[PDB]
Amino acid sequence: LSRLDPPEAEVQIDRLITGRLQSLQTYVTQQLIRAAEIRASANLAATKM
Amino acid sequence: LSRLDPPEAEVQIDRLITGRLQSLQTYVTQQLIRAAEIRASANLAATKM
Amino acid sequence: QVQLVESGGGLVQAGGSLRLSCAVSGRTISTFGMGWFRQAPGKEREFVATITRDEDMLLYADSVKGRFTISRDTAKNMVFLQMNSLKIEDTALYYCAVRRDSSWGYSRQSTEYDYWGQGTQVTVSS
Amino acid sequence: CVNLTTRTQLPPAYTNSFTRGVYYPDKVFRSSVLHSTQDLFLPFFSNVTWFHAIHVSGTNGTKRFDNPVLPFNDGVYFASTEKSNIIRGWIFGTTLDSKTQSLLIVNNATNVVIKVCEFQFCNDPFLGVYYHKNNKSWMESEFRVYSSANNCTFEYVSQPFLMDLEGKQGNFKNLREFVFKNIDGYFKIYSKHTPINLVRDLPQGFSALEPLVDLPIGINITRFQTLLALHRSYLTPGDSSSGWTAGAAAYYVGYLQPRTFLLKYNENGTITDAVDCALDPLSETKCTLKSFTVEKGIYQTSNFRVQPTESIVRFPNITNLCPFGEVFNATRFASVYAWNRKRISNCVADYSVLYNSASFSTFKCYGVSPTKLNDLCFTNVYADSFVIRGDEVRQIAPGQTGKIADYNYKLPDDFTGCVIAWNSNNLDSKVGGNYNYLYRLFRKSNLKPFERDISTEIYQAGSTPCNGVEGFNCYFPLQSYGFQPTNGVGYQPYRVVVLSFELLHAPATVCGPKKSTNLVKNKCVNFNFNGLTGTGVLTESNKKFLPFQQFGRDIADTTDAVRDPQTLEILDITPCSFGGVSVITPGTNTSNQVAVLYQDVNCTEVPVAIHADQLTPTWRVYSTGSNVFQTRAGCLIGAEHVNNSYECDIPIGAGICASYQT
Amino acid sequence: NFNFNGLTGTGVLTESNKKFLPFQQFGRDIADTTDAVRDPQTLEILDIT
Amino acid sequence: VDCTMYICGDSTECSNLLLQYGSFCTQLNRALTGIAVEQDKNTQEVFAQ
Amino acid sequence: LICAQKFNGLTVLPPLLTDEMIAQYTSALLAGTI
Ligand SMILES: *[C@@H]1O[C@H](CO)[C@@H](O)[C@H](O)[C@H]1NC(C)=O
Ligand SMILES: *[C@@H]1O[C@H](CO)[C@@H](O)[C@H](O)[C@H]1NC(C)=O
Ligand SMILES: *[C@@H]1O[C@H](CO)[C@@H](O)[C@H](O)[C@H]1NC(C)=O
Ligand SMILES: *[C@@H]1O[C@H](CO)[C@@H](O)[C@H](O)[C@H]1NC(C)=O
Ligand SMILES: *[C@@H]1O[C@H](CO)[C@@H](O)[C@H](O)[C@H]1NC(C)=O
């Protein structure tokens, strides 16, 4: 923002936003997969209990 | 790379990289889901054994 | 025309070698050719090797026997060429300035220019 | 003031740097953090020149004093150990004269003096120090480092470093290390002083070099030279360095190249340990794991690739004696007024014979090089061939278009292609034919583009027309052959093929000469077969292609075989040998021995797989040897295959495993 | 909002128990984030929260 | 799958540009290695009883 | 085909337990069972 005006900076801010959104989506997908695995493990633990 | 001077080809290279990376991410997500299903199947097979 | 920077040029000398060079329009870019043809009346003229834009092929003798020509520089982009043994006699004017042709190629009949132009009147023939 | 330095000039020595040369990459503070950075660093266990400056008191001995000009490169490392300080500074510059500003660093007994001037450095710079007449202490006499400056640009002062004036003790405890670089225009200087208890070589300890100062001089530096202090020759013995001598001393020097290091930061923010990722596979896996201790197992550290060795370009037969090329040489052809026109994807005429090892200027190309033809071709172009006097094609050659020489044969104003005019007795099939034919010099009416004149126009001009093929200026349009009095003519009779540009419909039509590089089999190379391009290992193929088939493709729609355009032989395409590089090693506490596994690669290709360029003593040992083993998962090096068949300890693959045994 | 020799950010300055070297300017955490800055005027170590 | 090779290959400009995307390739490679190890883990659990 | 996946980065890691070893494990299980 400091080194670029809004009209020209908008591209850079949009690139940053899309990259960060992609990273967060990947992290959330990995977390959901791990949560499913841990749910299966907890179901097995409950069965053993 | 050959048909355009690098400053102009940078955008095309970035677009190709983004597309290939997204393809790889979706493939990896599908593989993770299939591997979770196969892990469940293998746990069932071990229980059967 | 404004004279272009150079690191040695003019009439050739017997024995040894001269790294004839002339400043190119581009900066830090080596994807350009060069021509050293000198125009002057009479038959006192000899063919000079030409360098193509690609630069993979060197001189009219091909890269099989030629040597790589440097065409990149930091302070000021320049092209370096090695001169083969030739007769000292010369009568054509030398003017290292902006070239009148930029579509460099592998042609032989092609020359730097048809007519003459402003330049030093140094001559050792007549 | 010496024309050339005079001394014994004995060969230099060498020594191992060990872990010395570590400096703080940046002013950031980190506590118990293993930070990895990429910066100019001194490689671990590298060789550093051991310059020798000693004098032996006896009948015979080794006495020398070295201070030559050395390259600067991306960085410089320096060290020195003397009983009394002898090296009083350094010199940095490009020409080392008054023709360019050169940084000068010197030291004395009062303050450290740093200045930037166009010093005229002497061939053998040094500081003249002599014993005082009465005080009995060392005193400076002459500053024999330069003769004139003629310009001033900067001056700085700093407190003196550790002092050792008079030689004492039998140890070189006064160890000083310095690092110099000129990246981004900053002359960053990193140094540290620590004591040692050795008489020769370098200490085995570790000590990071904290930064001292940063000078933004910004002057380009390419050469540097060390300087010291010399005593009067007639007062003390020793080697006569241009007529001067000095006491015992010893200093080293090294160089830095880009790489990455794993820096360990202490709780107080001081660097204690450092691992050079490019030292050995153990260091590489440590960097990959970002830890100084690696647990037993197999870790995928990096990927190896067999880069292409050379570029290969192939095309249809030369062709030698092809019927299509026979037309241009000596059959069914005439001059420009009646040239022959052809176009077919059958072969290439005999002009390409010289395009293998004797590529003379016969392949006259304007604006583009003949090589670009192989990569790509032009738009629709006819095949116009004729016979003229050598370089007379300038009228029809590309470049001379736009109503300048188009009257005889008009070509598009944007005609930038290639014209072929060749003739030889050995590197050819047929000799150039006779050029006796009619020609047109000028006409009044216009002409169709990319077409020759057919109108029988006659101009009643002139009074004394020329006589014969050669003569004075010619005015009559129609004459037996023609020549331009204003341009050179009368060259040797050559047949010329011109690519008449059309720029309409069918692109990638008949082209100019195409290279035919020697075929390479079983060796990775870059190949380009008729536009199709790729990299791989060409090999003889058993596939039986049909006559009209040029190349094959697998189910994945990827090239896997190409018919040789000249010999009509099918050659398989195999991708370059690539795979993972897994380092096999037990717990770092147990031992530092490692074994490198290269996935899906023949053991013979391991050394050529981008190896042999790093530290040979540490890397090459694990990249080859007599312990190389081949397994299904890949090639295993650094481990000995046994038939004991113990229980698996480290998973390798295909039922194989590695374990540590004493 | 603080700006130390061009280092701009935002946090709650407070007393710092860390010890900085004479040449070191600021500090970073494991995740490559500023966590302590030395005051240029008084050389005082200040944490960032 | 080699992320750097798949997205870029032998080219160097694409490899340099891809560094701007952080460590997506490292994450994908780690996930693929984890799945590969899990395959052998399931095989051993089911068969090596 | 799996064997045709070798270009542009694709690689297949052989399983740690070979088919013969799996058959041996199955045979041992059957022998213990009977
Ligand atoms: C290619 O041309 C050479 C030269 O005449 C000839 O010997 C060879 O037989 C040709 N190729 C084929 C497949 O006939
Ligand atoms: C060394 O590390 C191994 C783990 O690989 C451990 O079993 C062993 O006890 C360690 N030995 C010592 C002396 O620390
Ligand atoms: C490795 O190469 C040798 C000889 O080139 C060959 O005998 C062997 O079968 C090859 N092995 C593999 C796995 O490619
Ligand atoms: C293992 O067996 C092979 C042949 O089966 C033999 O060549 C080799 O020497 C043997 N090695 C050991 C350590 O027994
Ligand atoms: C900072 O400057 C002030 C006055 O400008 C002075 O009183 C103080 O001692 C200085 N502190 C340091 C650490 O230099």
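By Swiss-Prot numbering, chain D shows 15-676, in order.
How was it done? The header gives electron microscopy, 2.9 Å.
Cβ from N, Cα, C; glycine included.
Over in Swiss-Prot, the protein carries these features:
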- D:334-527: domain 'BetaCoV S1-CTD' (DOMAIN)
- D:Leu18 to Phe: In strain: Beta/B.1.351, Gamma/P.1, 19B/501Y (VARIANT)
- D:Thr76 to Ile: In strain: Lambda/C.37 (VARIANT)
- D:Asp80 to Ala: In strain: Beta/B.1.351 (VARIANT)
- D:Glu154 to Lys: In strain: Kappa/B.1.617.1 (VARIANT)
- D:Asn440 to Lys: In strain: Omicron/BA.1, Omicron/BA.2, Omicron/BA.2.12.1, Omicron/BA.2.75, Omicron/BA.4, Omicron/BA.5, Omicron/BQ.1.1, Omicron/XBB.1.5, Omicron/EG.5.1 (VARIANT)
- D:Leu452 to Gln: In strain: Omicron/BA.2.12.1 (VARIANT)
- D:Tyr453 to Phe: In strain: B.1.1.298 (VARIANT)
- D:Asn460 to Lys: In strain: Omicron/BA.2.75, Omicron/BQ.1.1, Omicron/XBB.1.5, Omicron/EG.5.1 (VARIANT)
- D:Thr478 to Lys: In strain: Delta/B.1.617.2, Omicron/BA.1, Omicron/BA.2, Omicron/BA.2.12.1, Omicron/BA.2.75, Omicron/BA.4, Omicron/BA.5, Omicron/BQ.1.1, Omicron/XBB.1.5, Omicron/EG.5.1 (VARIANT)
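Projection of Swiss-Prot feature records onto the structure.
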residue  : record           : Cβ neighbours (10 Å)
D:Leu18  : variant position : 7
D:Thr76  : variant position : 11
D:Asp80  : variant position : 19
D:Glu154 : variant position : 13
D:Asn440 : variant position : 6
D:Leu452 : variant position : 14
D:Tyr453 : variant position : 21
D:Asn460 : variant position : 11
D:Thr478 : variant position : 9
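Of the recorded residues, D:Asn460 (variant position) and D:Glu154 (variant position) place their C-alpha atoms 91 Å from one another. Taken residue by residue with DSSP, D:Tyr453 (variant position) is part of a strand. Comparing the Cα of D:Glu154 (variant position) with the Cα of every entry in D:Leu18, D:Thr76, D:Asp80, D:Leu452, D:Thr478, these being the variant positions, the smallest distance points to D:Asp80. With respect to their backbone Cα atoms, D:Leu18 (variant position) and D:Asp80 (variant position) stand 13 Å from each other. Separating the Cα atoms of D:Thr478 (variant position) and D:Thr76 (variant position) is a whole-number distance of 93 Å. D:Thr76 (variant position) sits 65 Å from D:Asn440 (variant position), taking the C-alpha atoms as the reference points. Secondary structure at D:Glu154 (variant position), taken from DSSP and collapsed to helix, strand or coil, is strand.
Taking CA atoms as the reference points, D:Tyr453 (variant position) and D:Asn440 (variant position) are 30 Å apart.
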